[PDB]
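**Student:** I'd like to ask you about the structure that follows.
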Amino acid sequence: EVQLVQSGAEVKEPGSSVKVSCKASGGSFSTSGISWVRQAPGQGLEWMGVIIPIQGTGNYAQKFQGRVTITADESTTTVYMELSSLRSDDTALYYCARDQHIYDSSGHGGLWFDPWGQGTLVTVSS
Amino acid sequence: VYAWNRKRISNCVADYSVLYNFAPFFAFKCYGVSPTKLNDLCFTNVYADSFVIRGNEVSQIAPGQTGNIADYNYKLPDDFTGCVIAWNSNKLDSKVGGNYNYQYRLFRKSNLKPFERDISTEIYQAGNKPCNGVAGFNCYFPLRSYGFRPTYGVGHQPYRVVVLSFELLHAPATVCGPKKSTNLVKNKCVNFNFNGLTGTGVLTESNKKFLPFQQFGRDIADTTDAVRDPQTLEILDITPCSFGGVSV
Amino acid sequence: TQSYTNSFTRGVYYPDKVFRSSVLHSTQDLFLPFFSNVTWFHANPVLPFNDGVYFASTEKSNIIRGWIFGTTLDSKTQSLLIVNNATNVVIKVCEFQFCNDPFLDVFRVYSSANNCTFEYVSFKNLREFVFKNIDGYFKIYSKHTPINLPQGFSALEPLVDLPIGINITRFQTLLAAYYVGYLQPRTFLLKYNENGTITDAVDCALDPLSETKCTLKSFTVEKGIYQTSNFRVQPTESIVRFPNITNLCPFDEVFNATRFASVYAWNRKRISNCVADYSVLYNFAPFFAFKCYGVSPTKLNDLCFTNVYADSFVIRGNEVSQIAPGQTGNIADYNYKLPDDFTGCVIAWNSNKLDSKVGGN
Amino acid sequence: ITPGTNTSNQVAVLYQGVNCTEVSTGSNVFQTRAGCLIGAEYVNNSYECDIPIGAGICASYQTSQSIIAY
Amino acid sequence: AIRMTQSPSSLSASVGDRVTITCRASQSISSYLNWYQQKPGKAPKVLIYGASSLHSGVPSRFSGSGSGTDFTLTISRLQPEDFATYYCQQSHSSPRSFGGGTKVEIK
Ligand SMILES: *[C@@H]1O[C@H](CO)[C@@H](O)[C@H](O)[C@H]1NC(C)=O
Ligand SMILES: *[C@@H]1O[C@H](CO)[C@@H](O)[C@H](O)[C@H]1NC(C)=O
Ligand SMILES: *[C@@H]1O[C@H](CO)[C@@H](O)[C@H](O)[C@H]1NC(C)=O
Ligand SMILES: *[C@@H]1O[C@H](CO)[C@@H](O)[C@H](O)[C@H]1NC(C)=O
Ligand SMILES: *[C@@H]1O[C@H](CO)[C@@H](O)[C@H](O)[C@H]1NC(C)=O
Ligand SMILES: *[C@@H]1O[C@H](CO)[C@@H](O)[C@H](O)[C@H]1NC(C)=O
């Protein structure tokens with residue numbers, strides 16, 4: 001299926017910002033939600049936000065609003081996630097994933113993230 | 001189809017007999033007018049609305065139709081006068097892996113008004129739970145991409161559609177067919193043709209008080225009794241030539 | 001300051017550009033009803049637009065100059081700005097970013113102006129204007145008349161027609177006291193005198209007397225009793241009652257068989273006790289259109305049938321025309337015959353990729 | 001029911017064949033066998049028929065003039 | 001504002017056994033639940049989407065069921081390569097809340 005490739009690891013300091021790229025091999029771009037999911041070391045997964053490239057903007061959960069910016073480069077087929085105001089709780093693996101959302105006619109079947117990137121380890125050094 | 005292009009045609013002579021040389025279509029579908037007569041008519045404006053659909057939906061580009069396309073994407077008025085031209089474009093709009101550059105709107109709160117374009121990419125909310133712009137249960141993305149592939153059947157292959165809408169108002173004509181105009185003859189019984197309005201009668205100078213925007217006058221039986229010459233903006237009264245009963 | 005006034009008979013404009021002389025003509029169009037309720041403003045939110053706007057101003061020095069039309073007026077969509085210099089009228093459709101309180105100094109209206117897709121340049125006096133945005137044209141009718149709202153009549157000759165198709169819902173006035181009314185789809189009886197001028201008008205829905213005048217197609221009504229109209233009680237709501245059925249009809253296994261039957265032994269399947277969505281039949285077979293007799297393909301989802309029968313087989317191209325009521329041939333006589341009172345839909349699609357072999361199928 | 005527009009713009013209305021309960025609408029309702037008559041003041045007097053309404057009821061325009069039914 | 005709760009947090013079983021994992025929602029999410037399998041050092045993979053559907057390539061031993069607020073992922077016959085962490089995610093509404101995650105270990 002579609003393949004997602006992310007950038008390399010990042011080392012930062014609190015108060016800075018990190019930009020992570022996610023290039024889709026292609027096949028449904030500008031209509032497929034490229035979701036970003038972060039995973040703290042030894043902790044569970046957490047959904048940050050999703051972007052549909054044709055919308056132009058990005059939607060985020062009610063835990064990251066105000067310091068997460070996601071934009072899509074349509075020409076390069078790459079999705080960029082900018083997390084500003086880094087802190088200690090921002091050291092995690094940052095995956096990018098694509099939604100499917102198959103619905104038949106009433107609400108059966110939901111979204112799922114089949115393609116995942118290899119992961120972008122971002123470390124907020126003290 | 002959801003963001004169909006529209007172009008305006010005015011102040012030009014339109015030869016509709018070269019449209020066969022531009023696209024490999026098989027025939028026009030003209031409503032309110034016949035395809036062969038288009039070169040003998042003057043229209044106040046022309047609108048060329050172009051887009052891509054698939055085969056099944058070509059039947060929906062017609063007045064009075066309903067469906068996904070005719071409701072949420074591209075709606076034609078019930079009093080439509082124009083011509084629809086659709087041709088298969090499987091060699092251009094289909095890729096081996098699938099052509100996902102063409103999309104259609106699948107959900108909308110209300111049907112489109114005729115000749116209304118809706119390019120809003122807001123998340124459609126089927127239920128009462130607010131979506132806040134995030135897809136989810138009863139939160140759909142209204143735009144879905146066609147997947148065009150060369151191996152698809154004729155009904156699922158892409159079709160390029162151009163709709164010509166002919167605005168024939170009371171305004172001065174701006175789009176006309178190739179037709180040479182002869183000298184104006186008055187006080188004689190002639191077959192006159194003013195901007196496609198044909199008739200037979202005697203043309204006389206008139207003192208009717210046409211306002212600057214008006215272009216012709218009607219009678220009790222809706223017969224044009226006066227005209228304005230398209231070249232020299234004067235008022236001509238049209239009269240039936242001469243006739244009567246003959247008893248023996 | 002918002003007062004209210006009666007419009008009397010003001011607001012009649014020429015509905016078409018066809019010359020008529022000495023005739024009573026009946027026209028249904030967006031007119032300002034007679035004796036309506038106009039809002040009077042004194043020198044600030046945005047007024048709505050509805051189906052049209054009638055603007056009136058009794059002036060002497062041209063204080064009011066321009067108008068703004070649009071939906072959001074926040075540069076998120078195209079908006080119509082109509083201003084005028086000492087001589088030149090400036091009409092623009094850029095995505096302006098209007099200020100909260102636009103005004104003019106003897107320009108502080110739009111901080112931004114991007115994507116201009118169209119640009120057009122050209123005793124007291126009562127100036128009347130009618131702005132309406134029907135079809136794809138923004139029609140402006142104007143009439144300036146010297147007064148000393150008068151209880152009189154005066155038609156409004158058309159002034160401007162613009163091919164802009166901007167959706168308009170809200171509007172506001174621009175100046176460097178005026179009346180506003182809203183147009184409604186009324187039927188009028190207009191009187192064209194010998195010179196082609198509208199000199200009188202009758203609003204057919206104003207009162208019983210005007211209904212009589214419009215019914216007689218005349219302005220004077222003689223003594224008597226006239227059968228004018230019929231009163232009806234209109235429905236209040238809509239009621240839909242359909243059976244208790246949840247199962248979906250098995251159209252999957254009809255159109256998606258591995259191999260269809262021969263025409264002489266055509267397969268038949270019975271469909272009952274299910275909800276049939278005929279809008280997914282396009283996703284199962286690559287056909288181009290239905291051929292429905294006695295019913296239309298788009299209406300199938302709004303009907304209940306006691307039973308459905310799906311009869312599937314394979315023929316060749318020449319014989320597809322024979323699958324229709326009243327036809328004759330080899331297929332319609334000896335293989336598969338349809339009744340003359342047939343009500344149904346025939347779906348045929350080419351299957352050369354499946355039913356054809358190199359050596360022959 | 002109307003006297004000529006040369007005379008008066010005041011009119012009466014007859015809803016034909018309905019009871020005076022299923023009915024622009026003045027407070028002068030009257031029930032005739034021909035229907036419901038709104039805008040006419042019924043008078044116990046009788047004169048020659050002026051505007052025939054039906055079932056023996058006629059209407060006229062008489063005196064401060066108004067439409068009366070009788 | 002929808003939360004997902006798993007049980008247990010760490011179960012130890014043997015090869016060929018039957019494993020049952022429960023995923024509960026605070027409020028009904030219909031059939032918008034997903035199950036993800038993550039191996040250490042690798043990105044998660046989908047096993048169940050829609051609470052009842054198997055992804056392409058998923059072995060038939062995995063089976064999911066349930067609707068509303070009660071859900072269950074069942075492995076009929078455990079395998080040596082089936083020892084990983086299983087997360088259940090709700091797709092009902094934003095945010096997509098992943099469960100606490102159940103880790104399946106060797107007995
Ligand atoms: C129209 O063309 C004729 C000759 O072609 C010319 O004499 C006349 O002035 C023109 N009128 C206008 C309004 O262009
Ligand atoms: C117009 O409407 C207002 C209420 O919106 C009302 O007070 C006023 O009396 C109306 N105009 C007339 C002439 O009755
Ligand atoms: C038409 O115009 C002429 C011009 O003098 C005028 O005499 C005549 O009265 C006008 N027609 C009417 C009905 O007033
Ligand atoms: C007006 O018309 C009425 C008919 O009902 C007639 O009786 C009366 O004399 C007329 N008056 C004038 C001034 O014409
Ligand atoms: C009208 O209805 C009332 C009851 O609603 C009844 O008493 C009366 O007789 C009826 N009159 C006519 C003329 O139908
Ligand atoms: C007519 O007379 C009757 C009794 O004779 C009375 O009840 C009724 O009120 C009178 N009508 C009028 C309009 O005075």
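Numbering starts at 1 and runs along the chain as displayed.
Method on record in the header is electron microscopy, 3.0 Å.
Cβ coordinates are placed from backbone N, Cα and C, and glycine is handled just like the others.
Record note (Swiss-Prot), mutagenesis B:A126 to V (Swiss-Prot position 475): Increased resistance to neutralizing antibodies. The unchanged residue is displayed. Among the natural variants in Swiss-Prot is B:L19 to I (Swiss-Prot position 368), noted as: In strain: Omicron/XBB.1.5, Omicron/EG.5.1. Swiss-Prot lists B:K95 to T (Swiss-Prot position 444) among its natural variants, and the accompanying note reads: In strain: Omicron/BQ.1.1. Variant annotation in Swiss-Prot: B:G97 to S (Swiss-Prot position 446), described as In strain: Omicron/BA.1, Omicron/BA.2.75, Omicron/XBB.1.5, Omicron/EG.5.1; the structure shown retains the original residue. According to Swiss-Prot, the natural variant B:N111 to K (Swiss-Prot position 460) carries the annotation: In strain: Omicron/BA.2.75, Omicron/BQ.1.1, Omicron/XBB.1.5, Omicron/EG.5.1. Annotation of the natural variant B:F137 to P (Swiss-Prot position 486) in Swiss-Prot: In strain: Omicron/XBB.1.5, Omicron/EG.5.1; the original residue is retained in the structure shown. For the natural variant B:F137 to V (Swiss-Prot position 486), the note given in Swiss-Prot is In strain: Omicron/BA.4, Omicron/BA.5, Omicron/BQ.1.1. According to Swiss-Prot, the naturally occurring change B:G147 to S (Swiss-Prot position 496) is described as follows: In strain: Omicron/BA.1.
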**Student:** When C-beta separations to chain A are restricted to under 8 angstroms, which of the variant positions B:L19, B:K95, B:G97, B:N111 qualify?
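**Tutor:** Correct list, in sequence order: B:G97.
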**Student:** Restricting to the variant positions B:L19, B:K95, B:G97, B:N111, B:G147, which ones have a CA within 10 Å of the CA of B:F137 (variant position)?
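**Tutor:** If one measures from the Cα of B:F137 (variant position), no variant positions come within 10 Å, so the answer is none.
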**Student:** If you measure from the Cα of B:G97 (variant position), which of the recorded positions B:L19, B:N111, B:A126, B:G147 is the nearest?
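**Tutor:** Nearest candidate: B:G147.
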**Student:** How many Å lie between the Cα of B:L19 (variant position) and the Cα of B:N111 (variant position)?
**Tutor:** 32
**Student:** Under 8 Å Cβ to Cβ from B:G147 (variant position), same chain, six or more residues apart: give me those in sequence order, or none if nothing qualifies.
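**Tutor:** Expected: B:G98, B:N99, B:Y100.
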**Student:** Give the residue from the recorded positions B:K95, B:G97, B:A126, B:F137 that has the most other Cβ atoms within 10 Å of its Cβ, counting over every protein chain displayed.
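**Tutor:** The most densely surrounded of these recorded positions is B:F137.
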**Student:** From the Cα of B:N111 (variant position) across to the Cα of B:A126 (mutagenesis position), what is the distance in angstrom?
**Tutor:** 15
**Student:** Using Cβ atoms and a cut-off of under 8 Å, determine which of the recorded positions B:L19, B:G97, B:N111, B:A126, B:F137, B:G147 neighbour chain E, and list them by sequence position, or give 'none'.
**Tutor:** B:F137
**Student:** Counting only residues 6+ apart in the same chain, whose Cβ is under 8 Å from the Cβ of B:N111 (variant position)?
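**Tutor:** B:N111 (variant position) has long-range Cβ partners B:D71, B:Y72, B:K75.
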